[PDB]
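Working notes, beginning with the structure itself.
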Protein chains: 2
Amino acid sequence: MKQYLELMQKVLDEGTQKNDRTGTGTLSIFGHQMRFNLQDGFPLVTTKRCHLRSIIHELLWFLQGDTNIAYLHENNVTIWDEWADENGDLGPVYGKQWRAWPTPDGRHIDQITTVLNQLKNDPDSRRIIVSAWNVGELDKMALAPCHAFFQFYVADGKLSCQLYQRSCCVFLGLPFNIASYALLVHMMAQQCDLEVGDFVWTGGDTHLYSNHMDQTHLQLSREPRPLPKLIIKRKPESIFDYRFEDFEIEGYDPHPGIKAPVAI
Amino acid sequence: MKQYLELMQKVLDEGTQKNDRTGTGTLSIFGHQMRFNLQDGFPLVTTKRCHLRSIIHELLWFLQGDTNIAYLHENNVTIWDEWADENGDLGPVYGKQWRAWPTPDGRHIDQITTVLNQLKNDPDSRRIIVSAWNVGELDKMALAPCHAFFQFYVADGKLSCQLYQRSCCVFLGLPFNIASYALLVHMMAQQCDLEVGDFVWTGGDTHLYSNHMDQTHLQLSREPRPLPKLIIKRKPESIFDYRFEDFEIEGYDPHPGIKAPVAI
Ligand SMILES: C#CCN(Cc1ccc2[nH]c(N)nc(=O)c2c1)c1ccc(C(=O)N[C@@H](CCC(=O)O)C(=O)O)cc1
Ligand SMILES: C#CCN(Cc1ccc2[nH]c(N)nc(=O)c2c1)c1ccc(C(=O)N[C@@H](CCC(=O)O)C(=O)O)cc1
Ligand SMILES: *c1cc(=O)[nH]c(=O)n1[C@H]1C[C@H](O)[C@@H](COP(=O)(O)O)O1
Ligand SMILES: O=c1ccn([C@H]2C[C@H](O)[C@@H](COP(=O)(O)O)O2)c(=O)[nH]1
């Protein structure tokens, strides 16, 4: 899409040559923001074919508060296998923090439940937030949260959301993170009887890995196409009752997929 | 400053009306990003005379890990009075989370010292973050954090910083926050022998209160003046050893001050 393709061009033109913890190298910029009016369509990239199957199961996985790769493997979703332990645990990552943030005194906070109730009962609140950046448990996580902080906002019966991504692999992860959250917004909006608003993406270290240069140049050649439309075919009793089948993307006519190496 | 004034104009041009828990009306937009090249000068508002004394003392107070206003009173800083209890306590706000975020294991994490060490030993890290948003202790705080989370970044021997402010009172609090963090960056930079880079400001619910409209337009009719210059007259042994006298602001010729009501 326009915004995404511009971010790619920006990294290429202004990026800085940094050496990352991988050793692979990187072109990087710091601080960037894009706005996606969800009224214009689901922000799923068209200049390259992306698969929602994994994006959806991961999100539903997150909402369960599950941090064991089990559910994902049972649905043929790899993504988190390269960081899971023997048993398939990743530590108190997204999900554990979303559904059971640990207080210093033993209790547990349910941020998703809180956010739902604030949306329904105090939509004007300026502190409707979900944070995965739990400092006290970062050392117990298989990896530090990339999409670490998000805030909801209601205005004219519309639900908007801003995500703060500390680290961003522009080529591989961004398309995935964007669709993931756009998805959540729709789910929340349906559960609270609100129209969808804007999805605002904000990133910290935004980069393109060196061995992605070819792919990026290839993708920048392709013309963006009309955005598809997300369809929710059922309104569950709660935001925790959604099932994979409930979603359907209509009108998605993307350019062919582009394979690329994942630096771990 | 150009960036600041354009923000105000944007809120006024694109903001929708909302009601906050203070019973006061507001004009707000959601999601915005601002950039300040610290090498251009110290980002202190000139279209309105600002008070540095308080800005500096609050910051030192934060770095000390202090959450009681006694210190602020000794130096005659009043900014926090309205929210302190009978004993001057504000609860586990900024200072406490920064210097001693409590984990569930009974440990405590000093995030400031941590980033300092990351800045010196692994400046390329994409996890140099300080968060005051402790879901577990929000209910003990006199006020939920406004400048909630910030990330550092190094490139070309320059230290940049990005702040995420969930809620922002454009006319009254923003000038304070900008200058506060710009100061933290200079200190962090001086301690790490780095040159200052950019201070990126990212806001969530950015608003102007209904009773600030006249002052806002008054200020908006003024022409920004050249940015002042910050001069540190000493290099302390640690980031925690700066005194008020170590700082000098030169070339500050602001327009007349503009008194305005604070929503509590
Ligand atoms: C962001 C995020 C979550 N994540 C996590 C995640 C973790 C480490 C990373 N490391 C690097 N170098 N780049 C990344 O974008 C990245 C993303 C993802 C995991 C795998 C794929 C991936 O390789 N894509 C495959 C599979 C897609 C699918 O199964 O649906 C592809 O062919 O597109 C994408 C996103
Ligand atoms: C940010 C922050 C810290 N804070 C804390 C803080 C806490 C709650 C808030 N609530 C609201 N409604 N607006 C705010 O900006 C705000 C700021 C401050 C508190 C007061 C002033 C203030 O009254 N402004 C006067 C100060 C005069 C003086 O120096 O004594 C001014 O005109 O500058 C500024 C900063
Ligand atoms: C909070 C503290 C700060 O440092 N700076 C700020 O601008 N503020 C503002 C935001 C808002 O006007 C009010 C907080 O209200 P709430 O927590 O959003 O409900 O103070
Ligand atoms: O949802 C995700 C997860 C990971 N990453 C990327 C960010 C970095 O490219 C790398 C993680 O590295 P560190 O930030 O921890 O160094 O994977 C994303 O872009 N999105």
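Looking at the header, which is where the method is noted, we find X-ray crystallography, 2.4 Å.
Quick reminder: no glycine exception, Cβ is built from N, Cα and C everywhere.
Among the mutagenesis experiments that Swiss-Prot reports, A:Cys50 to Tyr is described with the note: Shows 0.2% of wild-type catalytic activity, but substrate affinity is not affected. The note that Swiss-Prot attaches to the published mutagenesis A:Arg126 to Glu is: Shows 2000-fold decrease in catalytic activity and 600-fold decrease in affinity for dUMP. Residues or ranges marked as active site, nucleophile by Swiss-Prot on the basis of experimental evidence: A:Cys146. Under the heading of mutagenesis, Swiss-Prot lists A:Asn177 to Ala and annotates it as follows: Shows 200-fold decrease in catalytic activity, 20-fold decrease in affinity for dUMP, and 10-fold decrease in affinity for mTHF.
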Shortest C-alpha distance to A:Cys146 (active site, nucleophile) - which of the mutagenesis positions A:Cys50, A:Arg126, A:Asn177: A:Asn177
Three-class DSSP secondary structure - A:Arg126 (mutagenesis position): coil
Recorded positions whose CB lies under 6 angstroms from ligand 4, from A:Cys50, A:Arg126, A:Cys146, A:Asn177: A:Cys146, A:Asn177
Residues satisfying Cβ distance under 8 Å from A:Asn177 (mutagenesis position), sequence separation of at least 6: A:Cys146, A:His147, A:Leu163, A:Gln165, A:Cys168, A:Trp201
For A:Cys146 (active site, nucleophile): DSSP state (helix, strand, coil): coil
Recorded positions whose CB lies under 6 angstroms from ligand 3, from A:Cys50, A:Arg126, A:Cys146, A:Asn177: A:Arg126
Near-B candidates in A:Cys50, A:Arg126, A:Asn177, the mutagenesis positions, by Cβ under 8 Å: A:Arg126
Pairwise Cα distance for A:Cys50 (mutagenesis position)/A:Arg126 (mutagenesis position) [Å, integer]: 34
